[PDB]
Amino acid sequence: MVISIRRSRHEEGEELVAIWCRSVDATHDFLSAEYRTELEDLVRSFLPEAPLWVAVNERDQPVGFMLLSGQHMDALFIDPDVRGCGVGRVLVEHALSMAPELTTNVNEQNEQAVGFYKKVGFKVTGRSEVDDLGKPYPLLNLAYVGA
C-alpha cells in the first residue's frame, strides 16, 4: 500500500477524531474515562478545523495525521492497524522536510511512543508535571536529535 501526505479536509475531520480515539485506546489507555471524554470533545472541536496534514493510503483516505507549524510537531497520531507499516516515519519525515530542527511532545504515560520517537530519533529537551489543565498526566517535549 502506497502512502502520500497532504493537508486535511474538513469533512474527513471525524475520521481523524476516530484515528486519535483508537490511538488512545491502543497506547494511551491510562487516560481515565472522564479525561477521555473531555479530550474527545475538544479534539472533535479541533481536528476538523486544525491546519493538519494527513497521511493517506491509495484511496486518498486518511490513516494518520500530524500537526506542525513553526518547527514544532505538536501532534502525531495514526491508526494502530498501519502504524507497523512505517507511516510513523513517513509523517515524521514530512514534518522534518518542512522543519530540519523539528521538536515534538508526547504524554509521558505512553512510554511506548516515548520509545518509538527515540528510535525515530527524538531526544527529550523538556517536560511538564501536568498535561495542561493541571491534570497529573505529564507532557514531555523532545527535539529531533536522531542522528
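Keep in mind that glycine also has a Cβ here, set from the backbone N, Cα and C atoms.
Record features (Swiss-Prot):
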- 3-144: domain 'N-acetyltransferase' (DOMAIN)
- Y117 to A: Loss of activity (MUTAGEN)
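For the domain 'N-acetyltransferase' (3-144), the DSSP-based tally of helix, strand and coil residues reads 56 helix, 40 strand, 46 coil.
Under 8 Å, Cβ to Cβ, and six or more positions away along its own chain, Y117 (mutagenesis position) finds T104, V106, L142.
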